[PDB]
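Visitor: Sharing a structure here in C-alpha cells format.
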Amino acid sequence: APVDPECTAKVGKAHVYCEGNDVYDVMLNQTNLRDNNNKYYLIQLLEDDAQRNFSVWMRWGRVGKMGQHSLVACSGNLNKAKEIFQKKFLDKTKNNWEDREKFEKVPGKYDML
DNA sequence: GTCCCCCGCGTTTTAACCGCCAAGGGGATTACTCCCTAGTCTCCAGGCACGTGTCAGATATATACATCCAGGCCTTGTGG
C-alpha cells in the first residue's frame, strides 16, 4: 500500500497506516454515464517515519485529472485520524469501514476499488 | 432515432341526389327599317429615305470604400 505521489509533503517522510489485515488506504469511484459522473475519491491514513504522528491524505477529480485535495494533520491522535478517515469513507459509500469485507454497492454513491 | 400525421375503419346523420309538380325568364325565331361602312376618284401632307453633327456613354485612369479570410481575447457555462 504506497503513499500517493501527489502527497508530496508526506511521500519523503511517511507510510500508510496498517494493523493486521486492516489497511487504511482506499480508492473510491463514481462512474455513471446517465448523470455523466466519472469521479474518484482517494483516502489514506498516513503515519510519519520520525515520530508517532498521523495525517489523513485525500484527493479527488475526474478519472485522468486532478480536482482538489486535503491533508488533515492529527497531532498524534490516532483515534481522531481514524474517525476522519472512516467518516469520509461512510459518507462516500454508505458502507461502514467494518463492513469492507462484505461491501455492497449503492445508487448515487461511490463504488470501492 | 423518434415524434405524430395521416391510413384504415365503426357509428352517426344530413344534404347530395332523386320524382315530379309551377311559374315565367330569356334564348331562338321571324319580321322592320334605316343606319354603316364598303367602294370611286381626286388632293395633298404624314411619314418615310437619307444627309450630317451634337453629345451619350464606353473605354480607360487614378483613386477611395465594401467585405471575404485568416489571425487574435473576454465572459458565461459544465462538472467538481
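Following Swiss-Prot, chain A shows residues 92-204, kept in their order.
Including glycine, each Cβ sits where the backbone N, Cα and C put it.
Here Swiss-Prot notes a mutagenesis experiment, A:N127 to A, with the remark: Decreased poly [ADP-ribose] polymerase activity. Impaired formation of a complex with damaged DNA. Experimental mutagenesis is annotated in Swiss-Prot for A:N129 to A, with the remark: Reduced recruitment to DNA damage sites. Abolished DNA-induced ADP-ribosyltransferase activity. Here the residue is the original one, but Swiss-Prot notes a mutagenesis experiment at this spot, A:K130 to A: Decreased poly [ADP-ribose] polymerase activity. Recorded in Swiss-Prot as a mutagenesis result, A:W151 to A carries the remark: Decreased poly [ADP-ribose] polymerase activity. Impaired formation of a complex with damaged DNA. Annotation of the mutagenesis experiment A:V154 to A in Swiss-Prot: Abolished formation of a complex with core nucleosome and HPF1, leading to abolished ability to catalyze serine ADP-ribosylation of histones. Among the mutagenesis experiments that Swiss-Prot reports, A:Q159 to A is described with the note: Decreased poly [ADP-ribose] polymerase activity. Record note (Swiss-Prot), mutagenesis A:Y201 to F: Reduced recruitment to DNA damage sites. Decreased poly [ADP-ribose] polymerase activity. The unchanged residue is displayed.
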Visitor: By Cβ count within 10 Å, point out the most packed of the mutagenesis positions listed: A:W151, A:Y201.
Guide: A:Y201
Visitor: Could you tell me the C-alpha distance between A:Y201 (mutagenesis position) and A:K130 (mutagenesis position) in angstrom, no decimals?
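Guide: Between the alpha carbons of A:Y201 (mutagenesis position) and A:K130 (mutagenesis position) there are 9 Å.
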Visitor: Same chain only, sequence gap of 6 or more: which residues have a CB within under 8 Å of the CB of A:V154 (mutagenesis position)?
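Guide: For A:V154 (mutagenesis position), the qualifying residues are A:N120, A:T122, A:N129, A:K130, A:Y131.
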Visitor: Across all protein chains in the structure, which of the mutagenesis positions A:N127, A:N129, A:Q159 has the highest Cβ count within 10 Å?
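Guide: Answer returned by the neighbour count: A:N129.
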Visitor: Quick one: pull the CA-CA distance for A:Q159 (mutagenesis position) versus A:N127 (mutagenesis position), whole Å only.
Guide: 19
Visitor: Express the distance between the Cα positions of A:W151 (mutagenesis position) and A:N127 (mutagenesis position) as a whole number of Å.
Guide: 16
Visitor: How many other Cβ atoms are found within 10 Å of the Cβ atom of A:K130 (mutagenesis position), counting all protein chains shown?
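Guide: The answer is 16.
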